[PDB]
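Colleague: Questions regarding the structure given below will be posed in turn.
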Amino acid sequence: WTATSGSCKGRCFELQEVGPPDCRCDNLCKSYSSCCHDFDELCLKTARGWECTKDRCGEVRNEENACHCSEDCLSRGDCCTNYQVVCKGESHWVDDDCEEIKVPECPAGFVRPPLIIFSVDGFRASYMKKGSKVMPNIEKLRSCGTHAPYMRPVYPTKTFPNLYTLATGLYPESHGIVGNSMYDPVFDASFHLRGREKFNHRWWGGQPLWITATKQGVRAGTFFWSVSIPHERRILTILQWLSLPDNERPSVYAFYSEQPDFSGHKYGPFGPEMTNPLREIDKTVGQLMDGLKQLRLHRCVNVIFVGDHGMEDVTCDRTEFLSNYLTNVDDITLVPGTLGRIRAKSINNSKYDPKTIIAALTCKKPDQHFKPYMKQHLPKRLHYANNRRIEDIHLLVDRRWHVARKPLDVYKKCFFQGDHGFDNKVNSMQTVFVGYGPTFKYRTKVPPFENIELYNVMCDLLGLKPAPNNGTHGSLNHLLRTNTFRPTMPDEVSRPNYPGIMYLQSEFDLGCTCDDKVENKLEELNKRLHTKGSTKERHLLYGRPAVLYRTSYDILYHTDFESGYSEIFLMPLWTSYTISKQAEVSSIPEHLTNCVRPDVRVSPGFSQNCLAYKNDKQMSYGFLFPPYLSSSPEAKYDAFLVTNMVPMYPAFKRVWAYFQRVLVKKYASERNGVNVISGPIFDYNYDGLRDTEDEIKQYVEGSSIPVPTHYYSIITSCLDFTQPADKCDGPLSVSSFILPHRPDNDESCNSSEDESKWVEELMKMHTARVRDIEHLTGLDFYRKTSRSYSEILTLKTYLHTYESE
Ligand SMILES: *[C@@H]1O[C@H](CO)[C@@H](O[C@@H]2O[C@H](CO)[C@@H](O[C@@H]3O[C@H](CO[C@H]4O[C@H](CO)[C@@H](O)[C@H](O[C@H]5O[C@H](CO)[C@@H](O)[C@H](O)[C@@H]5O[C@H]5O[C@H](CO)[C@@H](O)[C@H](O)[C@@H]5O)[C@@H]4O)[C@@H](O)[C@H](O[C@H]4O[C@H](CO)[C@@H](O)[C@H](O)[C@@H]4O[C@H]4O[C@H](CO)[C@@H](O)[C@H](O)[C@@H]4O)[C@@H]3O)[C@H](O)[C@H]2NC(C)=O)[C@H](O)[C@H]1NC(C)=O
Ligand SMILES: C[C@@]12CN(C(=O)OCc3ccc(OC(F)(F)F)cc3)C[C@H]1CN(C(=O)c1ccc(S(N)(=O)=O)cc1)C2
Ligand SMILES: [Ca+2]
Ligand SMILES: [Cl-]
Ligand SMILES: [K+]
Ligand code: NA
Ligand SMILES: [Zn+2]
């Protein structure tokens, strides 16, 4: 109940909200049915429209007008945005040359440059180029400020998860808004676009920018706008707020546009009907910038022009129906559309089986346009699993497609030509970033980056300390003229041991054999030096990774590779080796096929054993440094050390062997040498974070050898490929992956074919940032380069996406 009989007189778009049943005048009262009787009359004035004309100039103030052209309007802060243009002979902001904004040029009483976030729904990255002719204001922001060619959204590439990621710096899994539609089994409540449940506070986790500002004494404009409040009125409201007294004026503001998304759904991303919505957004930007110029704020305010996701061509006829795969279709609830999420319709049905659902959805049709996954098997780059609101069974839908339960769902609930929500690597899903203002750089292009990074930067722009988030603070320093955040590298927590020869061969009873009994004083000083770390500068190019947690581990040197070996997990945490362009691939000699050798530097008690693998009928083994890339026949023996062995399912060994035998050489050939760091990952609770030993759900049978959930590799070389990877003078180039360690290749529908037809495709799908691997391993890479730390942070956030131009 709201007693709607108070008045909005003097309270229009009030900043602090009052509690029912007192009536509200804020930009959200509409969505609550709580506005005072006179809200429309007083607060949503429309008379005479949005622009001054010649004859209105110096008029008598008429309080009924939407905006004003009277003499007192500037000090009232409520002129139409074009007032000075029409009446004072001023130019529009867009017609002025751009001039570097070296320092904030602000009115007296401004303590910090204000931030305005101008967010546009569905603004696809290529609109910047393709719509450039009709967006002169936006284009001027873009070429005069700092811009990225695109910004990567989070998955799913829907509006709510992305705007709340912008606001918080968090993955949807951590902020809790994991879709536009959700069921929370703990609440037993449902969240939808339409309706009232979404207003309940328990959906919204983390700490959004407006709360971070408020807690630290920075005032915020109210971020959210009711749909019926037109764009012009939103702009005028922001501009009025900017004219408040110092003690009352907010420092941060948000504007939101429903366009071009709204039209994109109806007409497709590049429908001829899309030009008009683009023109109209540009006109709004024009109105804001002219209004700021009137208030002498246009060289004072930092403006962020940011999208939430792109838009793809999607039509009704490109729908897959679960009723073409499942017999039991009525026993399931599907969250449908550009992603699929499946749960049981009733939790009293113990006949429902996720294993048989997944099997019925796996590679059933030659050109099938979705792929089913247990959520924990989704590519780790999506960070889409660690939330009770995310159903165990997920469908990754191909771009341009929908999934639905039954055909009836599509025609009894073609309308649309556009949609979004797909994998956030997809080009059509990319969106925009432009920063313009005293604190951003002048005419600067920056590489693409992920929207989870912006919260930190908006905190930097406002002098706020960010709440803990998923950005990497400092990785976007290159966007900023000033207010950079200068991080220190994390301190190493565990220092390694450097073991020498401590054990005789006969102390090991591991059930391992090797055909290696062959008899030289020239080559004896030589092998001694290699085991002491003589070739280490060749194979460890960026220093050793730092171990950021408490553990017991050994550095192991070899001719061809260096490893950090975990006494706790009985395998390396990381193995580092360099493959030059000239290096040669050899095969494993016949006599060495099943060779595993005790490591005399490492205790039997801290070693794997061959028996466990013999006994374990499911589990086989592979090596982290590949025996194929050994520098010499004698060096090859090192590759067969028990300390280089890791557990692998035979199905995964097909993937791993092709990567190591074919792909490492291919990359070294193309990139002019590569440095490789590989290792295991244990993420049994799929929280994207390194497991402790007590979290491991699976061991090699009869042993304490834990089974990794994933294997990573980080592949680094010189950005200037004219320089070899091991003699690189400037910036680095990286690509990485986190491959799921699976007992089958069900994920790859073409796996019964030759590895050359499917393995690289799988690896591409599981592309990762070095940062993702850091979270999953507790390691910190690139500790010793000649590059600045912020540059290294940017590198660690890079994701190689494998999308064309
Ligand atoms: C991305 O960045 C984020 C932010 O940095 C990272 O997430 C953080 O990770 C931390 C490590 O997992 C985690 O720390 C834990 O916090 C527990 C306190 O939780 C509340 O308080 C915080 C602080 O304000 C709050 O943010 C939390 O918010 C969550 O929950 C609410 C409501 O439930 C949601 O609205 C919100 O969306 C958010 O949910 C998300 O996080 C939770 C986990 O907290 C998930 O379950 C959800 O799926 C969702 O993703 C909370 O309201 C604290 O209690 C924990 O302490 C345990 O572990 C420590 C180890 O130090 C141990 O000493 C303690 O004894 C304790 O164990 C006890 O509890 C166990 C479970 O009940 C039990 O087994 C034991 O026996 C003990 O009883 C822990 O310190 C932090 O909360 C989140 N923060 C956020 C915002 O998500 C994230 O890791 C990053 N991702 C990547 C890939 O890097
Ligand atoms: C609720 C809302 C009004 N809103 C608002 O006024 O937002 C301000 C804001 C700005 C920035 C921000 O980010 C930060 F902090 F970084 F600046 C946070 C909030 C958002 C709109 C979504 N909404 C929809 O109707 C809607 C429309 C389309 C779709 S879909 N089909 O997925 O495309 C889904 C939902 C109505
Ligand atoms: Ca984990
Ligand atoms: Cl959704
Ligand atoms: K076996
Ligand atoms: Na297969
Ligand atoms: Zn949309």
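Shown for chain A, in order and in Swiss-Prot numbering: 51-463, 468-573, 576-591, 617-886.
Each residue, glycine too, has its Cβ placed from N, Cα and C.
From Swiss-Prot, here are the annotated features:
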type: DOMAIN; residues: 54-97; note: domain 'SMB 1'
type: DOMAIN; residues: 98-142; note: domain 'SMB 2'
type: MUTAGEN; residues: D171 to N; note: Abolishes lysophospholipase D activity
type: MUTAGEN; residues: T209 to S; note: 15% of wild-type lysophospholipase D activity
type: MUTAGEN; residues: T209 to A; note: Abolishes lysophospholipase D activity
type: BINDING; residues: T209, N230, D311, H474; note: 1-tetradecanoyl-sn-glycerol 3-phosphate binding site
type: BINDING; residues: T209, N230, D311, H474; note: 1-hexadecanoyl-sn-glycero-3-phosphate binding site
type: MUTAGEN; residues: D311 to N; note: Abolishes lysophospholipase D activity
type: MUTAGEN; residues: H315 to Q; note: 20% of wild-type lysophospholipase D activity
type: MUTAGEN; residues: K430 to A; note: Impaired secretion. No effect on lysophospholipase activity
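Quick one: how deep are these features, and who are their neighbours?
Modeller: Only residues 6 or more beyond the boundaries of the domain 'SMB 1' (54-97), in the same chain, are considered here, and those with a CB under 8 A from a CB of the stretch are 112, 114-116, 249, 269, 271-272, 274-279, 283-284, 287, 290-291, 298, 300.
Sequence-remote contacts of a segment are chain residues at least 6 beyond its ends whose Cβ falls under 8 Å from one of its Cβ atoms, and for the domain 'SMB 2' (98-142) they are 282-283, 285-286, 289-290, 292-294, 336-338, 340-341, 343-345.
Around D171 (mutagenesis position), the same-chain residues at least 6 positions away in sequence with a Cβ under 8 Å from its Cβ are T209, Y306, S307, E308, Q309, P310, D311, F312, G357, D358. In the three-state DSSP classification, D171 (mutagenesis position) falls within coil.
Its Cβ placed at the centre, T209 (mutagenesis position) has 22 other Cβ atoms within 10 Å.
In three-state terms derived from DSSP, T209 (mutagenesis position) belongs to a helical segment.
Around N230 (1-tetradecanoyl-sn-glycerol 3-phosphate binding site), taking its Cβ as the centre, 18 other Cβ atoms fall within 10 Å, counting all chains.
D311 (mutagenesis position) falls within a helix when secondary structure is assigned with DSSP.
Sequence-distant contacts (6 or more apart, same chain, Cβ under 8 Å) of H315 (mutagenesis position) comprise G172, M361, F470, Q471, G472, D473.
The number of other CB atoms found within 10 A of the CB of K430 (mutagenesis position), across every protein chain shown, is 28. In the three-state DSSP scheme, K430 (mutagenesis position) falls into the helix class.
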Colleague: How many neighbouring Cβ atoms, not counting its own, are there within 10 Å of the Cβ of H474 (1-tetradecanoyl-sn-glycerol 3-phosphate binding site)?
Modeller: 30
Colleague: The record lists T209, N230, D311, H474 as binding 1-tetradecanoyl-sn-glycerol 3-phosphate. What's the largest Cα to Cα distance among them, in Å, rounded to a whole number?
Modeller: 14
Colleague: In angstrom units, rounded to an integer, how far apart are the Cα atoms of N230 (1-tetradecanoyl-sn-glycerol 3-phosphate binding site) and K430 (mutagenesis position)?
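Modeller: Distance (Cα to Cα, whole Å): 21 Å.
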Colleague: Out of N230, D311, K430, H474, which recorded positions have CB atoms lying under 6 Å from ligand 4?
Modeller: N230
Colleague: Calculate the distance in Å between the alpha carbons (Cα) of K430 (mutagenesis position) and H474 (1-tetradecanoyl-sn-glycerol 3-phosphate binding site), and round it to a whole number.
Modeller: 21
Colleague: Validating a neighbour-count step here. Other CB atoms within 10 A of the CB of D311 (mutagenesis position): how many?
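Modeller: Taking every protein chain into account, the count is 22.
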Colleague: How many Å lie between the CA of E573 and the CA of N576, given 2 residues are missing there?
Modeller: 8
Colleague: Out of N230, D311, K430, which recorded positions lie by ligand 7, with a C-beta less than 6 Å from some atom of it?
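Modeller: Only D311 meet the Cβ criterion.
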Colleague: Within the domain 'SMB 1' (54-97), count helix residues (DSSP H, G, I), strand residues (E, B) and coil residues, in that order.
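Modeller: Counting residues per DSSP class in the domain 'SMB 1' (54-97), I get 8 helix, 3 strand, 33 coil.
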